[PDB]
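J.: Pasting a structure below so you can have a look.
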Amino acid sequence: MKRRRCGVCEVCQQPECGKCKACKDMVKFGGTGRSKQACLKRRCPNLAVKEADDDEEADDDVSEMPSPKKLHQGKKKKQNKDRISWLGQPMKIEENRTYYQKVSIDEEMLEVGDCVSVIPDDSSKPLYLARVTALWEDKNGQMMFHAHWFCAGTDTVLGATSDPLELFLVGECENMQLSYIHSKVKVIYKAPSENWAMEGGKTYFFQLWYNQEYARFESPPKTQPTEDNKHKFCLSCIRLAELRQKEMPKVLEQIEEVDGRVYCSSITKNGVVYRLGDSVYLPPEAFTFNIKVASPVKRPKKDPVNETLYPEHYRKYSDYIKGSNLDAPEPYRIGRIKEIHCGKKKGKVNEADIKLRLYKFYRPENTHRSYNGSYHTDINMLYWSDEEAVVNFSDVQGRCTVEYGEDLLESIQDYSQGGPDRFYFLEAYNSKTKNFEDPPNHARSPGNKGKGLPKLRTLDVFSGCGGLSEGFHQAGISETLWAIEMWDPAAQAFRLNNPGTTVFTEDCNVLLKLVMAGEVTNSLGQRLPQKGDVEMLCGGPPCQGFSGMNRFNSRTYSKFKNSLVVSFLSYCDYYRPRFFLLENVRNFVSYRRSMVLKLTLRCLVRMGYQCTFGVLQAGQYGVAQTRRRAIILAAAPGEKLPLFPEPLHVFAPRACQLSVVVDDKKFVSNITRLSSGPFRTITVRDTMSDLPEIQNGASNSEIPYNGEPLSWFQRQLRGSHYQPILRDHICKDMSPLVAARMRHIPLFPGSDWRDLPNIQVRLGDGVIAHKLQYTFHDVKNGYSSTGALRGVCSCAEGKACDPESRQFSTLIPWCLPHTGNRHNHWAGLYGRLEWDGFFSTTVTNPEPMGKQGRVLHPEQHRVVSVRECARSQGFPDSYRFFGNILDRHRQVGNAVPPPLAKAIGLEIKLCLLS
DNA sequence: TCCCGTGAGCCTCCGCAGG
DNA sequence: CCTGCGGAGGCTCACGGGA
Ligand SMILES: Nc1ncnc2c1ncn2[C@@H]1O[C@H](CSCC[C@H](N)C(=O)O)[C@@H](O)[C@H]1O
Ligand SMILES: [Zn+2]
Ligand SMILES: [Zn+2]
Ligand SMILES: [Zn+2]
Ligand SMILES: [Zn+2]
């Protein structure tokens, strides 16, 4: 695969001279041009594959309504039927109605189980189609039936790409006078073959069930008739029934009655069961803290920045600071349920009025110590208080576990790592004496005195260095036996981290065409994967080939049929894994007006897979980086389609638009934690504060950790086993000019190129970087506060660009103010990360002047080291990379953050323990 | 009436041949 | 060294609807 040049670096930007043997031989310079080489001074050191594409926040507010019910639009054209007679004897007689099985309508016979068409109010709409689930005459002498609605492909995400003859069962059903029926249409159920896995290479039919709100296609439910519903069995009804019984609060144990308030010991809601002494997740507003908090003082008056020293500082119009947790919500409040008591209504217990007497729990950042006092603490560690509060059981977000430190029968770390939602506390807090005594005898569970599953054979395609696999492995559901990675450094790094797996360094296409042609091994004698071998197929196909937003055309769609994603599906089609995971950039879901997404789903469903899609933000799963990825899940017919993970960390609301619009329809994932979460957001401080200080160019690929972990995050990434060596703490050697610039960016949050001094600097190069000169008037931007010009080209005056107007070796890059107006003032370029913020999407090659160019260390005068990047993703420091400093950066930036891959991994685990 | 996004087609120069 | 060539990725400009 052929590499190329970056557009950003100081090398590239330098224009052509005409002094070279090549510059002299160029066609434009009159040369024959047989040379075909660039300027000698324009050989970009950063030369590497820019076979990548950043993703913009293209989605709007999505301030729009959830999808209304499909067939639930009422308005159904009633027909006129002359004669409607029952047939045979009644199946069953109830108190209020009488059920039959057969009915004849205008000489036409129908039966329960038959499928009928119906006519919609609107003429445009395609006929409704449904299954008759019961027949009966009512008290009012009316002859009725119950319809279980189908749903046409075109009504789903699939849209027009659906097979016209395909319908999908849906959770919608209503009652109707038989006379609404138009015709009876035949509908076949295309169930999966006995040998489904092995088949790689004019009637209405259905195979799957469609959840509109979540865009999930799943295998028809297995629920079975009871004694009471045999004569009238409808899946849509039961589904809804079981939903409600789960959704609504009930109660399981009552202790006593008192003062018109029954006291309870055990209540349930939404599938979770709460008992006295259990702990609970609540919203931030559920209760305040009885701790005197002094409202901070209004910031001092800042002396107007010198416009002549900081010309381009005006361009910093008040703007949302990129990588700022000033928007971060607070995490769930936590408390221990002390008492439960419900009200009463109609002489009965009123389950809609359950309240909780709770012991407030302090998060370390909740004490007076504030954040500055919780930097080094376990994110799951709590401080007990005796401060109480009463809460409505309707506000409870979930159960969690909070255990006394010492009380635990294992290691604290063992405990935390043991399962989800596990907190612990060691001391207790006194909001009054602001002291830290230890837990009262009633917080503990009275005890003895003293003080302390088969794995899926996975085939990972476009594996890269194996971020994804790493996360899966962590979840313990996979054993990667084969990996395909066309790029040789990535492939090696993968081998380095997985001695058990066979990495094929080839184009997935030929590798596939090999095993299809009945080949057993590639030219290197590596055993090829055979049907039955692969249980899970995960991959990250690049879509750079056709990453377009406009509509498909003739030969643009051809570029697709030959894409890598289509190869991925040919793998899925051939191997027929139990599971299938495609991960991509967030934009995967809207490329080509979402034909990419629609077409892949269409493919999966064609094969007969259960499948869904969603967008996830990595920050929410334990990483100090903005990273939204699209995700497709698929599951063999016999399986359970997994769900999406539930956010673990609170994260900036702007970085979290997870909803997606396809054909003006709004889809979301099962994700419930919209804003808050169990844990605090991970910061740049949390990420890389323990790292030694390094200079620009630091190439030492082995240095010691001069210090211990200073973060929960770090203790997780460095493990507990003694390891004194710090690998890959190395950053790119930036031009002396660029190094000077980085030195002159302030340290405060919000710093970037716009904060640069317009001064003259003697570099450690001998060359001198000059002042930039403003010799044109900028009609849009006006004047300095002192009437100084702000334009650097004839184009700032509306006139045509003068090429001689360009300026070189200047501290403020001439090109920036030159285009800043039409590009948002390049917010972020030469920008520094901030200790309390987060990485903008980790990049494959750190350029202060690339598009995603906020990449300077918070304090040190340099770009971020390879480790700092590996750290902004989820890589354990143990994880090994391979190649020159550039190769490594690219591998890190390309990879799925293990924390995210793990989160998904665990969701899949739940489908094997089914 | 324009504006935004092209994407077919010309422009560039990377990786490697072979003298 | 050098000479030079394929071929693929980039950048351009005329052209199409989306409203
Ligand atoms: N034609 C091809 N065949 C095999 N691999 C390819 C390929 N084209 C690109 N790739 C590789 O596919 C990878 C996609 S980035 C995905 C990385 C991976 N999911 C992780 O978590 O680490 C890149 O590393 C790229 O080198
Ligand atoms: Zn460059
Ligand atoms: Zn030159
Ligand atoms: Zn029903
Ligand atoms: Zn200009």
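Here chain A follows Swiss-Prot, giving residues 651-851, 865-1115, 1139-1600 in order.
Each Cβ is built from the backbone N, Cα and C atoms, and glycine gets one as well.
Quick paste from Swiss-Prot:
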ACT_SITE  A:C1229  active site
BINDING   A:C667, A:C670, A:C673, A:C689  Zn(2+) 2 binding site
BINDING   A:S1149, A:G1153, A:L1154, A:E1171, A:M1172, A:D1193, A:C1194, A:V1582  S-adenosyl-L-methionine binding site
DOMAIN    A:976-1103  domain 'BAH 2'
MUTAGEN   A:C1229 to W  Loss of activity
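Locate each feature and note its surroundings.
T.: Packing around A:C1229 (mutagenesis position) is summarised by its Cβ count: 21 other Cβ atoms lie within 10 angstroms of its Cβ, all protein chains included.
Secondary structure at A:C667 (Zn(2+) 2 binding site), as computed by DSSP, is coil. Non-local contacts of A:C667 (Zn(2+) 2 binding site) by the CB criterion (under 8 A, 6+ apart in sequence, same chain) comprise A:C673, A:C689, A:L690, A:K691.
Its Cβ taken as reference, A:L1154 (S-adenosyl-L-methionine binding site) is surrounded by 29 other Cβ atoms within 10 Å in the chains shown.
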J.: Taking ligand 1 as the reference, state which of the recorded positions A:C667, A:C670, A:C673, A:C689, A:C1229 have a Cβ closer than 6 Å to one of its atoms.
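T.: Passing the 6 Å Cβ check against ligand 1: none.
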J.: Within a 10 Å radius of its Cβ, which of these binding-site residues (A:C670, A:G1153, A:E1171, A:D1193) has the fewest neighbouring Cβ atoms?
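T.: Taking A:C670, A:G1153, A:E1171, A:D1193 as the binding-site residues, the minimal 10 Å Cβ count falls on A:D1193.
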J.: Given the Zn(2+) 2 site residues A:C667, A:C670, A:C673, A:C689, which other residues of that chain have a Cβ within 8 Å of the mean position of their Cβ atoms, reported in sequence order?
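T.: Checked against the 8 Å cutoff, the neighbours are A:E666, A:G668, A:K669, A:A672, A:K674, A:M676, A:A688, A:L690, A:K691, A:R692.
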J.: Taking 10 A as the limit, how many CB atoms besides its own sit near the CB of A:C673 (Zn(2+) 2 binding site)?
T.: 20
J.: Across the 23 unmodelled residues, what Cα distance in Å links A:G1115 and A:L1139?
T.: 31
J.: Note that 13 residues are unmodelled after A:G851 and before A:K865; then state the distance between the two Cα atoms in Å, as a whole number.
T.: 23
J.: Could you measure between A:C1194 (S-adenosyl-L-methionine binding site) and A:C1229 (mutagenesis position) for me? Cα positions, answer in whole angstrom.
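T.: A:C1194 (S-adenosyl-L-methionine binding site) and A:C1229 (mutagenesis position) have their Cα atoms 15 Å apart.
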J.: Max CA to CA distance in Å over the S-adenosyl-L-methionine-binding set A:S1149, A:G1153, A:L1154, A:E1171, A:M1172, A:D1193, A:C1194, A:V1582?
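T.: Among the residues the record ties to S-adenosyl-L-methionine, max Cα distance equals 21 Å.
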J.: Let me spell it out: for each of the binding-site residues (A:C689, A:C1194), count the other Cβ atoms within 10 Å of that residue's Cβ, using every protein chain shown. Which one has the most?
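T.: For the binding-site residues A:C689, A:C1194, the Cβ with the most other Cβ atoms within 10 Å is A:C1194.
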J.: Using a 10 Å radius around its CB, how many other CB atoms surround A:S1149 (S-adenosyl-L-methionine binding site)?
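T.: Taking every protein chain into account, the count is 30.
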J.: Do me a favour and check the Cα-Cα span between A:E1171 (S-adenosyl-L-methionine binding site) and A:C670 (Zn(2+) 2 binding site); whole Å is fine.
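T.: On Cα coordinates alone, these residues lie 39 Å apart.
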